Amino acid sequence: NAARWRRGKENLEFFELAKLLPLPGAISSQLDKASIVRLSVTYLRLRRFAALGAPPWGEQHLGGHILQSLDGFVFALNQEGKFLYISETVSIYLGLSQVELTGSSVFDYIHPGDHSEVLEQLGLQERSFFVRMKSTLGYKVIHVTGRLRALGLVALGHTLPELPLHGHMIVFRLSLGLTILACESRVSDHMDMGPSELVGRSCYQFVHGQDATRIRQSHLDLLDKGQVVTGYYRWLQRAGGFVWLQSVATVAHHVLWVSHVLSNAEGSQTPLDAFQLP
Amino acid sequence: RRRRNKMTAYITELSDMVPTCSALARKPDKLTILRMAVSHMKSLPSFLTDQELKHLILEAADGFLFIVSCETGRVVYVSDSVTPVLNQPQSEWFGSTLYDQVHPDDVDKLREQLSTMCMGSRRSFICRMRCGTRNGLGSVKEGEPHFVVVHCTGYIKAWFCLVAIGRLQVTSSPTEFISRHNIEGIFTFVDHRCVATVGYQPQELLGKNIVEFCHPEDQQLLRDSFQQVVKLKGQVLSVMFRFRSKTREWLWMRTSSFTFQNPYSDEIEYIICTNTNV
């Protein structure tokens, strides 16, 4: 009977705590007690986390433009792995709620078995890995790129990668071993080879020798998780030299290899490979 | 049940994150913890201020917000984050042209974006950008200007202009020289560093066998080691031998090499040597 009054005062307080969260009225108002406390805690924790790190964090239309300008979501983990922040835009790509993830362990949303590798990346100083995350739109391959701090990750998640090609990007169709099956005739706008002189050979023949090992690791991740993004690598040209590419690749038991052309030819005098002679 | 002990576990940690409430010997009642949190937060676009968000994008992937006009290319807005990312002063970037700030060869692509394509239409492109008072697309030249590879994502939004993030994707850019051989030991690729390492030009090695450049006392070891790295599958095997430079001097040379196995078909693409001077 006194418990009723005590709980009434507690409820009133929960209402207040909900009002003060940095959320829209319409969202915070519809929260339950447990989640009001969770968001309150991790939000104070977030304040602490941005306090640390250099600099301390801090035309006013800016943040809206930043968030809707990224093709992915932005997030910050603590040393444990709990989300201290995730941008509402996660809903665009994974359909998870920002309100649902905030305060939660990232591993509750990573495909298990990528758990080991993710645990390795946080240390449990740049980071860059591919991981499967829970999507409800039954996983999505998410490219994470960010920084570790020596104790918490700050990073961007981008879904991979409908098919809008533009001018400076050639499509390849490759086997699962990266031999060239088909090539856009457009390749000749950026390279010396035509689709006649490329089909039948393996991309490993065209990767500059210094990038063979990086491309290989990317090929591993491609067979492992189904999508991959290479680093900037060099593709050797028929005379000499190479053109720089970055490539996004997805499996369909065949491989789609979208190469953004990053530069014109470089050092085209000196040949490097056998196929560049005579 | 498991829900109530869970919330008390929330509430106590809330007492820890509330200052006026943690600096107590005895933890107060739930109602007072709530009350204290409510006033604490009362003494203080979601979770993060626009400033905070700007600095987070900066920490996460070296990103800065900029706005350009879709026909002239005039930088109508640039974040101050452009200084840590590009080492451009804000004033040099503001009002300048985007076409003047990108690399001479990347202008055509920058012009095929931003040309006339509705409102809220998206743009995404990679293009190099001048640093001024660090490069990331191949070995840095000598006394030339630095150009970092910048990843632009954005949307179209009139008073017609492009709202974008440029962000750096550093984990992509990459005394000795790499080479490739067939299983018989035949040079089928030589990176250019070989000129500076053993004086020769890549084609002056291509097509010949490595043992031909090998001191006669050492040739039997080198033949043996090659036949060995073939039997070793992936694993690396190193050997030191004497290499006849183009100055006809013998250089002691530690080459570690391994057989490069296609991550799908597992066939041998070639043998990757990393030849070093000791």
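Just so it is clear, chain B uses Swiss-Prot numbers, and the residues here are 99-142, 156-227, 255-271, 290-315, 335-349, 361-464, in order.
Method of determination (from the header): X-ray crystallography, 3.2 Å.
Including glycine, each Cβ sits where the backbone N, Cα and C put it.
Under mutagenesis, Swiss-Prot gives B:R102 to E with this note: Reduces DNA binding. Decreases transcription factor activity. Secondary structure from DSSP puts B:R102 (mutagenesis position) in a helix.
B:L112 to D appears in Swiss-Prot as a mutagenesis experiment; the accompanying note says: Interferes with transcription factor activity. In the three-state DSSP classification, B:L112 (mutagenesis position) falls within a helix.
Under its mutagenesis entries, Swiss-Prot includes B:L112 to E with the note: Impairs heterodimer formation with EPAS1. Impairs heterodimer formation with HIF1A. Significantly destabilizes ARNT?s heterodimeric interactions with both NPAS1 and NPAS3. Compromises SIM1:ARNT heterodimer stability. Compromise NPAS4:ARNT heterodimer stability. Compromise AHR:ARNT heterodimer stability. Of all Cβ atoms in the protein chains displayed, 24 besides its own lie within 10 Å of the Cβ of B:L112 (mutagenesis position).
Among the mutagenesis entries in Swiss-Prot is B:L132 to E, noted as: Impairs heterodimer formation with EPAS1. Impairs heterodimer formation with HIF1A. Significantly destabilizes ARNT?s heterodimeric interactions with both NPAS1 and NPAS3. Compromises SIM1:ARNT heterodimer stability. Compromise NPAS4:ARNT heterodimer stability. Compromise AHR:ARNT heterodimer stability. Counting every protein chain shown, 27 other Cβ atoms lie within 10 Å of the Cβ of B:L132 (mutagenesis position).
In the three-state DSSP reading, B:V136 (mutagenesis position) counts as helix. Annotation of the published mutagenesis B:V136 to D in Swiss-Prot: Impairs heterodimer formation with EPAS1. Impairs heterodimer formation with HIF1A. Significantly destabilizes ARNT?s heterodimeric interactions with both NPAS1 and NPAS3. Compromises SIM1:ARNT heterodimer stability. Compromise NPAS4:ARNT heterodimer stability. Compromise AHR:ARNT heterodimer stability; the original residue is retained in the structure shown.
When Cβ atoms from all protein chains are considered, those within 10 Å of B:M139 (mutagenesis position) total 19, not counting its own. Among the mutagenesis experiments that Swiss-Prot reports, B:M139 to D is described with the note: Interferes with transcription factor activity.
Under the three-state DSSP scheme, B:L164 (mutagenesis position) falls in the helix class. Swiss-Prot documents B:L164 to D as a published mutagenesis change and attaches the note Does not affect transcription factor activity.
Each of the mutagenesis positions B:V136, B:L164 was ranked by the number of other C-beta atoms within 10 Å, and first place falls to B:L164. Separation of the C-alpha atoms of B:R102 (mutagenesis position) and B:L112 (mutagenesis position): 15 Å, rounded to the nearest whole number. In terms of Cα distance, the mutagenesis positions that sit within 10 Å of B:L132 (mutagenesis position) are B:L112, chosen from B:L112, B:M139, B:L164. Here the Cα atom of B:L112 (mutagenesis position) is found 12 Å from that of B:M139 (mutagenesis position). Separating the Cα atoms of B:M139 (mutagenesis position) and B:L164 (mutagenesis position) is a whole-number distance of 20 Å. A gap of 25 Å separates the Cα atoms of B:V136 (mutagenesis position) and B:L164 (mutagenesis position). In this view, B:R102 (mutagenesis position) is surrounded by 9 other Cβ atoms within 10 Å of its Cβ, with every protein chain counted.
In the deposited model, 27 residues between B:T227 and B:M255 are left unbuilt, and the Cα atoms flanking this gap sit 6 Å apart.
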